[PDB]
Structures are given as structure tokens and as C-alpha cells.
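Enquirer: Let me give you the structure first, and then I'll get to my questions.
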Amino acid sequence: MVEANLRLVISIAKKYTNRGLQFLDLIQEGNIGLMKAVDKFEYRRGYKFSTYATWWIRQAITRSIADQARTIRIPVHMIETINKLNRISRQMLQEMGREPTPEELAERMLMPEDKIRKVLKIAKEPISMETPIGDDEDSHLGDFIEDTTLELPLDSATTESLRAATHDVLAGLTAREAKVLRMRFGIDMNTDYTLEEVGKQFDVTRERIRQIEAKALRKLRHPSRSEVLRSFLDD
Amino acid sequence: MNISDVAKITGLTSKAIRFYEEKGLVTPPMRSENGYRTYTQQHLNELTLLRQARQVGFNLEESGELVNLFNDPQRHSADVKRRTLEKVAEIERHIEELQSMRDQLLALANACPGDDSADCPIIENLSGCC
Amino acid sequence: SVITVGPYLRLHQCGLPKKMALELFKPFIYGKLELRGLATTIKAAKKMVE
DNA sequence: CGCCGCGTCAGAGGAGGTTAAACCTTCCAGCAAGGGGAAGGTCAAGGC
DNA sequence: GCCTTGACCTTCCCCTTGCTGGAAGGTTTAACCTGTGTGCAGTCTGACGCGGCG
Ligand SMILES: [Cu+2]
């Protein structure tokens, strides 16, 4: 029964071979198609096997073409929405002599403009890194982009000098206070600690601790020490 | 059964039905191997009660008590009528306080000139100013 | 850049536009500006260059 | 055996076209109208 | 400068009704239908290898 009906499969497939994916994988999917068609065939309906099997095949391939054929998995319902939409817009540009407006075919499609607009934002495929933006083979597209993620050297020096300035300022103030602030803010360590953690590591105090770091600011506001850090107000 | 058929009979939807089910207010219908909520006649009429009870005004919990009585063959009609007339009393007091509302509303309204003026007495008397 | 002729020169020398070498020799300048104390740090130095 | 034949390798931005629906399932977001409680700070005010 | 001491703000998270909407994901229809290809690509080309074929 499998070998009987393979030419049916290639016929269906090459109707569906509109250039989405490729031939053979589609064909193989038609073959699993035919297998499960025969796997549960009632024969006393009198009908010919062909048609029953045929629509099961159609479902198999039109599913798999949806699941695959993109770098980006778009699940099925978005796909069929797109298909519906384009079938509509063809008619709209028959009749208007023009491409249609989103509002128009949307209200005909009975749904608001936002979803249409997002569908349109989403629909188009990627663009092949090695495409020749150069008219000849003088340039590929992969040359003219940048790593806008990594670092910058001047910024590294900026941070380093800032840190030097900061702990230079710290050493001018009392040891306990500066250290308590290092753990309060995680300077020169891996971690960060807070009111009660740092306190009860030292001792119970809560509100006067707040006032202690306040007077630390007071001794630090101090228009003699800011000027090594006044530059970093721009920071 | 199938589920949409039952919900279009009774007017509900599978979503509301499943809310009620998660509230434990009816018999749990079994599933199938596929997973369809296997409804029955018991589920049908229990659902009809759980529907019409909140229509009457017996809440989620109280309509659920009506249901577990619907399962109970010992059920006290006495109790049932106490529940009834208790809810009658709450609806009465609801009506009465809403009447107090509408009374004060119309007291405020009829005093207002309604002469497109900024000196609306209602506005300034709703605030504790002046 | 484009070339042209320096006839008054001594052949161990070359012509040069300013701004080219200015941006080329930039961080050198930043460093010794910090050294002299005009620009305390790097951002200020860069602004003075600009 | 010595051709004759064949094969591999050298040298300014920009895209395009169509091919299902009907029934099901789980699970998260969201409303009016707030209410409770963690957990850290923060306003005055003390006692050495 | 050490202890609080009480009282106050702010933010985050969680919790109560009665559902509703939406995404993401699954399984079946009986008239029927049986062998691409489908537009390439215009053959660069000289040495050197190597396989069959004498
Ligand atoms: Cu008025």
C-alpha cells in the first residue's frame, strides 16, 4: 500500500513545492503521511484510499512547513493569520488599484490596527550576513558592523582613576567609618551589606549609624576633597 | 459529554465552568484518554443549580452548599428556607441602604441649580472647606 | 592623505598636517597633561584638547 | 604500453511568490477596591 | 562620640471576589486525484594528475 501510492505523494508535494523549503524532506513527510493514512483505514466505506490519505498528507506537510523553514519559530496561528491577510490584500489591490491601508483591510478583517501592525513588524526574514553590499566583490556586509557591547579603554582608565581617588579620600577619614562604608557599599570586596547586617556585625545601633554615615558625608562634603572628584560629577 | 454542547445548553463557557470546578463547587467530571472533561447529567443539573444560585444571590460558598445538599438525600428543607430568608434579609438591607443613597443623591441634586455654574453647591458641600 | 612637495626641507624630514598628529598622539598628551597638573584627570584633558 | 580524455586547481543601499479549517487542553495577565504585613529606613527626642 | 527610644514613611510582596481574555499547543475530515526537471550555463585555461584504454 505504501509503494502503491508514492506518485500521489510527489504530486501533492510538487503542488506544495512553492519555494518555501526543499523537495525531499517534504516528500519524506508525505511518506509518513501515507503510512498513518493506511494505519487506520476503514475499507468498507467503499471510497478510494486516495482521498482520505491525501488530506492527511496535506495536514502533515502543511504542519511541518510551518514548524520548520525559518530561523525564527513562528507558531501556527500567526502563520495562518499571515496567509489569510495576504490573500485579502491581493483582492484589495485588485480593487483599489493600490496597496491597501492597514485600517481598511483590518476593519474588513474585524480586528484592530495594533495586531496588524505588529504582524507586519514581525513578518520579514533575516538577511544573510555575507550579502554583498558592495556592487562587486569588494565588500561584504559582515565588515561594516561593530561590537557595540564590549569595553572602552579610556573608560577603563576612567574607572580605575575614580577608584584611586575614592579610596584616597577614604584613607583621609577614620578607619572604622571608611571600612563600615566599604561593607555598606561593597568596596574592595565581593558583596554588599546594609543597616542591620553591618551594624550587628559591629553592634546593634541603627539610627545613630545612619547619623554616623551622615556626618561622614558632612566631613566629606567639605570643599577641599570634592575637587579630586568634581570631575566625576560629569561621570 | 462534549463540553461546548453542555455550556451552550446552560449558557456558560468552558472557562467559567472550569473556574467553578477549581472552586470545588460541583462534581468533578472525569476526563477521557484525550482529556475532554467528561460531563454527565449529574454535572449538568449541578451546574444549573450552581448557576441559578448566584443569580438568586447565594454566593460561591453558599451556592456550593446548595450543591452539596443537592448531593445529600437527607437535606433539610428547613435549613434551605433559612438560607433563603437570610439572603432575603441581606437583599432587603441592601435595598434600604441604596434607598438612603438615592435619597441623599436626590436631596443634593434638587438643591443644585443646574445653571452651568462653577458655584455648584454639591461640589463644595462634598468637600469640608469654607 | 595626499602628498605634495617640500623643497626647503632636509631630506630626513617630512611635512605633516596638525590635526592628524594631534589626534594620533592624543593619549601621550593626556598623560603628560596629568603630569603637569593642567588637566587633573582624563576627561578634563580631553575637553581641553577639544 | 603512450596516448586520449577528463578533472582540479590557480589567477550605494536594496529584495522576491502561495499553498485549511473545526474541536479540544494548560496557564498567565487583568479588572474593581482595596487590605495586611515584611523590611528597611527616617522624623524627632533622649541617657552616658 | 557610645547605647537606644518611640514613633513615622516608603516600598515590595502577598492576599481576598467572579470571572474574562489571550497565548501556546494538541488531534481528526471520506468524490476524486499517482515519475522532477524548468531555466541554469555559457563552454577561461594551461599544467599537471590520473584512469582507462591500446
Ligand atoms: Cu451646582
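According to its header, the structure was obtained by electron microscopy, 3.9 Å.
Using the three backbone atoms N, Cα and C, a Cβ is placed for every residue, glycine included.
Not my notes, these are from Swiss-Prot:
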BINDING   B:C112, B:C120  Cu(+) binding site
DOMAIN    B:1-69  domain 'HTH merR-type'
MUTAGEN   B:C112 to S  Loss of sensitivity to copper
MUTAGEN   B:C120 to S  Loss of sensitivity to copper
MUTAGEN   B:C129 to S  No effect on response to copper
MUTAGEN   B:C130 to S  No effect on response to copper
Enquirer: Have a look around B:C120 (mutagenesis position) and count the other CB atoms within 10 A of its CB, chains all included.
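Expert: For B:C120 (mutagenesis position), the 10 Å Cβ neighbour count is 15.
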Enquirer: Consider only the mutagenesis positions B:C120, B:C129, B:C130: which of them have a Cβ under 6 Å from an atom of ligand 1? Write none if no residue does.
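Expert: So the answer is B:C120.
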Enquirer: So, by DSSP, how many helix, strand and coil residues make up the domain 'HTH merR-type' (B:1-69)?
Expert: 43 helix, 2 strand, 24 coil
Enquirer: Cα of B:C120 (mutagenesis position) to Cα of B:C130 (mutagenesis position): how many Å, rounded?
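Expert: Roughly 14 Å, rounded to the nearest whole number.
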Enquirer: Counting all other Cβ atoms within 10 Å across every protein chain shown, which of the mutagenesis positions B:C112, B:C129, B:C130 scores highest?
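Expert: The residue with the most neighbouring Cβ atoms within 10 Å is B:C112.
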